[PDB]
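K.L.:
Supplied in structure tokens, the structure appears directly below.
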6 protein chains.
Amino acid sequence: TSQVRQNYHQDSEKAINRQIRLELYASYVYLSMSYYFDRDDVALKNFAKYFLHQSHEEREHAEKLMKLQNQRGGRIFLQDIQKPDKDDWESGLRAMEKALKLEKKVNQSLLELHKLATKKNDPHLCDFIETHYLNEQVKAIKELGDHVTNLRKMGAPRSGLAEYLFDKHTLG
Amino acid sequence: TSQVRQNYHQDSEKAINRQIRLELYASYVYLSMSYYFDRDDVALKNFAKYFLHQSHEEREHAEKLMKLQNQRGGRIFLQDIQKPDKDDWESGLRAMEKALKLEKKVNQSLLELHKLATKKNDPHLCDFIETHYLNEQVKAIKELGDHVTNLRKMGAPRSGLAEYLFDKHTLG
Amino acid sequence: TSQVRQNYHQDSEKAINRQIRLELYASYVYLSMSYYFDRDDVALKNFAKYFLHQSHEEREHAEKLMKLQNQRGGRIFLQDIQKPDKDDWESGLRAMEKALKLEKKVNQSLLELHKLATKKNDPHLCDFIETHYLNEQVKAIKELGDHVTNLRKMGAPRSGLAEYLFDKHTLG
Amino acid sequence: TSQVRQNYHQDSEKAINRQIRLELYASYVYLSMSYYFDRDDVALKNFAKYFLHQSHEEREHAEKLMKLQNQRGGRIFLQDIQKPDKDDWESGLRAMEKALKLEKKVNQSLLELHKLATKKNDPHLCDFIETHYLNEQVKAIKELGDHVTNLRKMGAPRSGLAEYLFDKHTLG
Amino acid sequence: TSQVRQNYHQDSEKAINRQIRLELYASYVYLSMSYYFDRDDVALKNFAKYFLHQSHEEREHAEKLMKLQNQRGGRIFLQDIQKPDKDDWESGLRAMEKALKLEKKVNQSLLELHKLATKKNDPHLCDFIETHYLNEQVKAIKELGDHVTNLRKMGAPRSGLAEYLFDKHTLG
Amino acid sequence: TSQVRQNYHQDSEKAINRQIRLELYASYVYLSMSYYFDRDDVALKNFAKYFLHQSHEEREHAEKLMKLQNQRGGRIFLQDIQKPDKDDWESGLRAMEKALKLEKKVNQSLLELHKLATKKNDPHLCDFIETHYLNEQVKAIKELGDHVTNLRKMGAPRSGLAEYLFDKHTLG
Ligand SMILES: [Cl-]
Ligand SMILES: [Fe+3]
Ligand SMILES: [Fe+3]
Ligand SMILES: [Fe+3]
Ligand SMILES: [Fe+3]
Ligand SMILES: [Fe+3]
Ligand SMILES: [Fe+3]
Ligand SMILES: [Mg+2]
Ligand SMILES: [Zn+2]
């Protein structure tokens, strides 16, 4: 038991370790999405940059939870990171729809984490989660929703023209 | 029979002269393509600029091979340069398709040149081809392929709208 | 078969995908190392920073390989990234010794990759591995080696004083 | 018939296509000459630079005629470019002498082309020729005459010292 | 066996020790030549500066090979450096001629060393040789060839004026 | 038999040639020492830099004596340069001890040279030795002696900690 550990429940500790794994997973998925758009047969540069940026942000959220684990005197245990569910993400619109689903999954996880911390009367952990994660997730979700909407409204994915113009006028 | 010549095989010297002619021919193809886009009945300014830039770069590659030839104590023998295959390149997509085929043809020659140099045990030449030619070719081919992909996905060569917006948003 | 693909063997494609996974695994080991030194009961900030920088460098090497795979017309196929071999890296010296061993494993894989590219007569791919990977590995292996020696000579991992002073004067 | 075409005779259009071929040929002659002076057994760097400059100028003159052909609604038809007359240009003076002869052949062609424009009452074309070509020709011919004179009175071609010194003081 | 050693053949290690000796010898030859031109009865200051520069470059090439030997886990064994072949280098042209011969002997040694690296499948070593040595050699040999040519056509060595003027206009 | 020669005795001329060889040898010793510190199993960067700097300075002293030789109308006669006494210099303390011995040896030679110059009534030479060599030697010897003293007092060569902290706080 760490010399710094105080009011930090073993269930919170384990759940932080589960959240680190999920973030690393989200990072990997966004990486895969990014380089799908860099394919010579997809060729959507700003989709590629957009996803690569989300991949780097998810990694940073992982690192920030590992930092938190050590700050509170928990112990980091890393697990296998599963490969993403697809190799070929099919289109700009389908990839955005999948990212929206993925972010809502990560949000559901973060909401269960905040609820756990609440039940364990861990206001530090609660505030950490609210300040650094919950509003970032709401914002990402809103932006992905907006992007899905525009693409659909523009005629994706049957219009490859819509995907191209979207890449240029929104993502660029 | 040059004072500077060393480990430079006569078959290498001749391959280099053939390459110089090929780079010059490619330069001429891109010249023709460029001024097809400058026609009043085609009128795609950024297609014209793009292909003119490629024309200038091919000529640079040719000059740099002439420079290599003398650096090694080879002798330059210049040949007739054949006119391009078409006078009318039909469309932006079809010009890009042709460029891509041409670049792969040039790359094929450069690969065959590297292999000769490797059989003749000429590492200076290998490296020169590697450093200046092979990565440039791979980048040119990927770029062309990306441009073809976008043009097809946008609805070319059906859509004259596709070619126009591509000219503006990708090539400008 | 991708329209940009040329002189790019299916074996090379497969090997580039294995190398991507190895680099991602290496990134994850250094990630683990970093946050081990951030523990309140280890508390060597510059060992932590040092390892976190190697984790980000490894990720960037994975990403540059993904880019090359697309550049050449191959297709990325990502796999599960296994967790690192340890949770607890014991000491500054033992993490360095493990890291030397990891880099030497990655270097072996890259040399096998180069030998394959050579056997497939892929000089573009040979030169990309030479230019972007092999000298970097040799630099990294040399530096890790230096660091292992210095810690040994100072009396690590026996001397916690030696790990602390090395953290300040070399890694700071 | 192009929608832009006005007061542009078919013979004029044909004559511009010939002049384009000749300017590209003149470019290639100067390119040959430039790299003759770059040889290790000739080694006059300022002669090389001077003829390479000429070569690039001549290409620019050709591209400007291509621009004109499109401006007026004519159609460009490119032809084979024949290799120059010599592989070996023999000395500084001899190359200057051959360039002067070349330049006066280009000029005669241009005066023939201006005569034709006058016969077809194409003032635009006459003025384009005047303003962009005839006075550049007259200047180039005088410059070349001046150079040939200086090399002669310096004792070229029986003086390699004469050619070296002119390389340095006039061409450098 | 060094803890850094990997894929580095004993013969390679031995060949690098020989190349180090030869580069130091080439340094000393150019040092001798430099101060020959500093004598009151020769007095060509730009030849002196030129050969002193060469001397320092050759020392740098030797130090870089020493750096390499350590990078790869090899061990440096230094040998006697034999005095150069002449005390008196006779004229500007003759010294340039001997330097060219020297440089082509260094180059042959380097190509022999690159052959060996290839036979031992050491791509790192091959690339180090290519990137730091073979193209510097090829450049130095061309430069020297150019100089010897100019001095010859200027009437050296039967013209002390020729050597003085080249000192000033080429080497100054 | 130089036009510039005046009050310059043949015994002075020969002593100067011997000194030049000694400065060159010393330069080589410091080279060897420097790259011993650059070994992965020694790994003392500021020791390596220090001894490389001394190597460069000895070579400068040698060049300056070559310059003196010609200034006086002497003739330079270069000799073989012997390899250093050791390949392995064992430790920072032991290398410093050896440097100190070497510097005293060189100083001995320079003192004997000054005394000859004084017997030959050559005040220009006396002063040259005094101004450029003797105070530099005395400073080098004092510095080396200070470095040895610190290293012994810190606990070298027992303590690998001593050598490390000295590298950082004195030589960095
Ligand atoms: Cl638009
Ligand atoms: Fe997240
Ligand atoms: Fe090219
Ligand atoms: Fe890596
Ligand atoms: Fe012209
Ligand atoms: Fe060298
Ligand atoms: Fe000295
Ligand atoms: Mg290479
Ligand atoms: Zn727009």
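Throughout, chain E uses Swiss-Prot numbering, with the displayed residues spanning 6-177 in order.
Determination method: X-ray crystallography, 1.9 Å.
Backbone N, Cα and C atoms are what each Cβ position is placed from, and that goes for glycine too.
The Fe cation 1 binding site annotation in Swiss-Prot covers E:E28, E:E63, E:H66. As annotated by Swiss-Prot, Fe cation 2 binding site applies to E:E63, E:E108, E:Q142, with the evidence given as sequence analysis. E:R23 to A appears in Swiss-Prot as a published mutagenesis result, with the remark: Abrogates interaction with NCOA4. Fails to localize to punctate lysosomal structures. The annotation that Swiss-Prot gives for the mutagenesis experiment E:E28 to A reads: Reduces iron binding and oxidation rate; when associated with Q-87. Record note (Swiss-Prot) on the mutagenesis of E:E108 to A: No effect on iron binding but the oxidation rate is severely reduced; when associated with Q-87.
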K.L.:
I need the CA-to-CA distance for E:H66 (Fe cation 1 binding site) versus E:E28 (mutagenesis position), whole Å please.
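P.N.:
Their Cα atoms are separated by 7 Å.
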K.L.:
On a count of neighbouring CB atoms within 10 A, which of the recorded positions E:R23, E:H66 is highest?
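P.N.:
Top count of Cβ atoms within 10 Å goes to E:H66.
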K.L.:
Taking the recorded Fe cation 2 site as E:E63, E:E108, E:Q142, identify the other residues of that chain whose CB atom sits within 8 Å of the mean position of the site's CB atoms, giving them in sequence order.
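P.N.:
So the extra residues in range turn out to be E:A31, E:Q59, E:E62, E:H66, E:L107, E:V111, E:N112, E:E141, E:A145, E:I146.
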K.L.:
Which residues, sitting 6 or more apart from E:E108 (mutagenesis position) on the same chain, put a CB under 8 Å from its CB?
P.N.:
E:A31, E:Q142, E:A145, E:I146, E:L149
K.L.:
Consider only the recorded positions E:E28, E:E63, E:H66, E:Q142: which of them have a Cβ under 6 Å from an atom of ligand 6? Write none if no residue does.
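P.N.:
E:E28, E:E63, E:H66, in sequence order.
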K.L.:
Apart from E:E28, E:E63, E:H66, which residues in this chain have a Cβ no more than 8 Å from the mean position of the Cβ atoms of those residues at the Fe cation 1 site?
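P.N.:
Same chain, not in E:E28, E:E63, E:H66, Cβ within 8 Å: E:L27, E:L29, E:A31, E:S32, E:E62, E:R64, E:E65, E:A67, E:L70, E:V111.
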K.L.:
Among all the protein chains here, how many other CB atoms are within 10 A of the CB of E:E28 (mutagenesis position)?
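P.N.:
A 10 Å sphere around the Cβ of E:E28 (mutagenesis position) contains 24 other Cβ atoms.
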K.L.:
Quick one: pull the CA-CA distance for E:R23 (mutagenesis position) versus E:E63 (Fe cation 1 binding site), whole Å only.
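P.N.:
If we compare the Cα positions of E:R23 (mutagenesis position) and E:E63 (Fe cation 1 binding site), the gap is 14 Å.
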K.L.:
Which Cβ among the binding-site residues (E:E63, E:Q142) has the fewest C-beta neighbours inside 10 Å?
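P.N.:
It is E:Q142 that, of the binding-site residues E:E63, E:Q142, has the fewest other Cβ atoms within 10 Å.
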